[PDB]
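> Below is the structure I would like to discuss, written out as structure tokens.
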Amino acid sequence: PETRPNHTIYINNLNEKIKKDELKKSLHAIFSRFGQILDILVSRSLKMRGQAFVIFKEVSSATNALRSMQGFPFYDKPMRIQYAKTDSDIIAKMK
RNA sequence: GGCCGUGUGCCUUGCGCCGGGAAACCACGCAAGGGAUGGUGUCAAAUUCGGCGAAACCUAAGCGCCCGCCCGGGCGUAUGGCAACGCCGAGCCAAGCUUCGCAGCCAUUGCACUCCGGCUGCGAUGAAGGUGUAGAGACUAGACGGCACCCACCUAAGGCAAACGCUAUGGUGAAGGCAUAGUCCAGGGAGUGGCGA
RNA sequence: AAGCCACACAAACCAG
RNA sequence: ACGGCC
Ligand SMILES: [Mg+2]
Ligand SMILES: [Mg+2]
Ligand SMILES: [Mg+2]
Ligand SMILES: [Mg+2]
Ligand SMILES: [Mg+2]
Ligand SMILES: [Mg+2]
Ligand SMILES: [Mg+2]
Ligand SMILES: [Mg+2]
Ligand SMILES: [Mg+2]
Ligand SMILES: [Mg+2]
């Protein structure tokens, strides 16, 4: 459902078949209609498949992304989003 | 395809030698002999272009010595040659393993910030090994070759044991394939001419 | 010399 | 393999 505020958003239940370099371009464009986007982490590993992290510049870009994009059908799959359960290395090198 | 010799590769035994080993044992120098060298299964492809090295054996231009002197011969010798065979640079290669692509199935609903789940199908790469290396060479197999497993034997690092100790992912069971077993086709047996001394 | 290369080629056989 | 000899 929901967790506690964070710059990065945890997206799962994605389509596991689409390639790493292809999925990044399907994301960076689709979520920038809220604000500026930083980096996007995707791994194909047994543990990390069907999961993606999207890092924004401010909470405003992430909070609006959480509600307006929750459940949105992505490649015939209901995209589930949560707030990141831990701060990302990219942000923790600034704070 | 018999019996003598020569060389060279091979292993056993003996000595070195301390080089990799934890030990077994490999590796290196050499001397002498030929009594011993496990099993099943699996792969047949690449088979190209160059280059260095070679003994016994074959022969004697030059050279030295001699037949006193030239002509002639003779004696020794390879720097000429044949060649068992030892290899190097680039390429290339079946199966199996190293690591990445792409497809398919199997799982997986998973919180990460360094990379990563398992198989079967092609694709490329990595380490072996093979080709290059046959009498010029062509085609067939499987073995003595590659790969998997098994057994016999030796050792036991590590892992297991309180412990006498147990256990191999370690080693040993030769080389031959610079054509082995075979079909060819050269080559000699069996000619002619060129080069050479 | 020994051998090497080019044509030409009878048989068993020797033949890597 | 390379010399002999059968
Ligand atoms: Mg014997
Ligand atoms: Mg064949
Ligand atoms: Mg002589
Ligand atoms: Mg003279
Ligand atoms: Mg060659
Ligand atoms: Mg050949
Ligand atoms: Mg061969
Ligand atoms: Mg041979
Ligand atoms: Mg033969
Ligand atoms: Mg030969």
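Numbers in chain A track Swiss-Prot; the residues on display, in order, are 4-98.
The way this entry was determined, per its header, is X-ray crystallography, 3.3 Å.
From the backbone N, Cα and C atoms, a Cβ is placed for every residue, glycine too.
So Swiss-Prot lists the following for this protein:
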- A:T11 to V: Abolishes RNA binding (MUTAGEN)
- A:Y13 to F: Substantially reduces RNA binding (MUTAGEN)
- A:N15 to V: Abolishes RNA binding (MUTAGEN)
- A:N16 to V: Substantially reduces RNA binding (MUTAGEN)
- A:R52 to Q: Abolishes RNA binding (MUTAGEN)
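Give me the local environment of each listed feature.
Taking a C-beta cut-off of under 8 Å and a sequence gap of six or more, A:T11 (mutagenesis position) has these contacts in its own chain: A:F56, A:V57, A:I58, A:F59, A:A65, A:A87, A:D90, A:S91, A:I93, A:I94.
Listed in sequence order, the residues of the same chain lying 6 or more apart from A:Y13 (mutagenesis position) and placing their CB within less than 8 Å of its CB are A:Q54, A:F56, A:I84, A:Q85, A:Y86, A:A87, A:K88.
Listed in sequence order, A:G53, A:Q54, A:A55, A:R83, A:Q85 are the same-chain residues at least 6 apart in sequence whose CB falls under 8 Å from the CB of A:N15 (mutagenesis position).
Of all Cβ atoms in the protein chains displayed, 14 besides its own lie within 10 Å of the Cβ of A:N16 (mutagenesis position).
The number of other Cβ atoms within 10 Å of the Cβ belonging to A:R52 (mutagenesis position), over all protein chains shown, comes to 15. A:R52 (mutagenesis position) carries neither a helix nor a strand DSSP state and counts as coil.
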> What's the CA to CA span in angstrom from A:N16 (mutagenesis position) over to A:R52 (mutagenesis position)?
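Per the Cα atoms, A:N16 (mutagenesis position) and A:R52 (mutagenesis position) stand 9 Å apart.
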